[PDB]
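Colleague: Here it is: the structure, laid out below.
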Amino acid sequence: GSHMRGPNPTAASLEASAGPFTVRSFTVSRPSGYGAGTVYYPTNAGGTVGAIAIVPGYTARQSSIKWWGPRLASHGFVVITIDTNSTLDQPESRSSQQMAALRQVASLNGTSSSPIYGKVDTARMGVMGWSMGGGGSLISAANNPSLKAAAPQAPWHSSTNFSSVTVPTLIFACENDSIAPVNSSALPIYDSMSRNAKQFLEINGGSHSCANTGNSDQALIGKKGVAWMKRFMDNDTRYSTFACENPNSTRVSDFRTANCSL
């Protein structure tokens, strides 16, 4: 069961600002169970694509995470970036809202007026987000083991115990994070997970915002996010090396992976 779309990947094609597909976007008119959303979609993927829902951190909005929308969509995904009902929502609420966004993407896939009408494989879904939105993504993964992939950034949750998670999980960490320190947040979360394909990618000298819109490492972070989603959401074994490899970069202060075959 593989859903291979687009050309055979290269380090160069994955590091580029844009993948092979053309991207359009729209604002969701009547968000159902979350604050606001922007839907990014490929116009020319040549098949139905998985959907990814991305949630910001505490006080934050779509702007903090929006760079992911076109970057992932241009490689063959429908991506929804959300605002939460309140900027002060906690991780459980962020998880519910993330899953509501995926539910509404599935709804719009069935809506003839929608730009994403018949563009989505509602069986193939993924979750991403920053800090409390990253914690929320891991809660979404724990509660919904049918999700194909999770790739949270600088995650925080009130508990680091994600031992039940079977969903392939890529944690982006920021070496010098002083909001959700790696030693008390990202790494204990990574270490809790014994049942899944998982990866830990720490950005050298990174602050808490090291994977956000306007980061200086979009070539590397974008390559790893896309490769992880292509490998696990599409079961596209063309991406096994890109997903599972140590990227061998002086921008990476720490790399860990498990159950991830090249």
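Note that the numbers count up from 1, one per residue, in the order the chain is shown.
In case you wondered, yes, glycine gets a Cβ from its N, Cα and C as well.
Dumping what Swiss-Prot says about this protein:
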| type | residues | note |
| --- | --- | --- |
| ACT_SITE | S131 | active site, nucleophile |
| ACT_SITE | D177 | active site, charge relay system |
| ACT_SITE | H208 | active site, charge relay system |
| BINDING | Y58, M132, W156 | poly(ethylene terephthalate) binding site |
| MUTAGEN | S64 to M (Swiss-Prot position 93) | Increases activity towards 1-naphthyl butyrate |
| MUTAGEN | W156 to A (Swiss-Prot position 185) | Exhibits highly impaired PET degradation capacity relative to wild-type PETase. Also displays decreased enzymatic activity on BHET |
| MUTAGEN | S185 to H (Swiss-Prot position 214) | Displays increased enzymatic activity on PET bottle |
| MUTAGEN | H208 to A (Swiss-Prot position 237) | Loss of enzymatic activity on PET bottle and on BHET |
| MUTAGEN | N212 to F (Swiss-Prot position 241) | Increases activity towards 1-naphthyl butyrate |
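How buried are these features, and what lies next to them?
Modeller: When secondary structure is read from DSSP and collapsed to three states, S131 (active site, nucleophile) falls in the coil class. Counting every protein chain shown, the number of other Cβ atoms lying within 10 Å of the Cβ of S131 (active site, nucleophile) is 30.
Applying an 8 A CB threshold to same-chain residues 6+ apart, the list for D177 (active site, charge relay system) reads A154, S185, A186, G206, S207, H208, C210.
In the shown protein chains, 19 other C-beta atoms lie within 10 A of the C-beta of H208 (mutagenesis position).
In the three-state DSSP reading, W156 (mutagenesis position) counts as coil. Using a 10 Å radius centred on the Cβ of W156 (mutagenesis position) and all shown protein chains, the other Cβ atoms total 26.
DSSP assigns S64 (mutagenesis position) to a helix in the three-state reduction. Neighbours of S64 (mutagenesis position), defined as other CB atoms within 10 A of its CB across all chains, total 23.
Every protein chain shown contributes to the tally, and the Cβ of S185 (mutagenesis position) ends up with 22 other Cβ atoms within 10 Å.
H208 (mutagenesis position) carries neither a helix nor a strand DSSP state and counts as coil.
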Colleague: Around the Cβ of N212 (mutagenesis position), how many other Cβ atoms lie within 10 Å? Please give the count over every shown protein chain.
Modeller: 23
Colleague: Which of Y58, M132 has the fewest nearby Cβ atoms, counting only those within 10 Å, among these binding-site residues?
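Modeller: Fewest other Cβ atoms within 10 Å, among the binding-site residues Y58, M132, is found for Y58.
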Colleague: Give me the largest Cα to Cα distance among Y58, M132, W156, the residues the record lists as binding poly(ethylene terephthalate), in Å as a whole number.
Modeller: 10
Colleague: Residues other than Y58, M132, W156 within 8 Å, Cβ to Cβ centroid, of the poly(ethylene terephthalate) site?
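Modeller: Apart from the listed residues, the neighbours are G57, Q90, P91, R94, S131, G133, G134, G135, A180.
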Colleague: When you put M132 (poly(ethylene terephthalate) binding site) at the centre and draw a 10 Å sphere around its Cα, which of the mutagenesis positions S64, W156, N212 have their Cα inside it?
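Modeller: The mutagenesis positions close to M132 (poly(ethylene terephthalate) binding site) (Cα within 10 Å), listed in sequence order, are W156.
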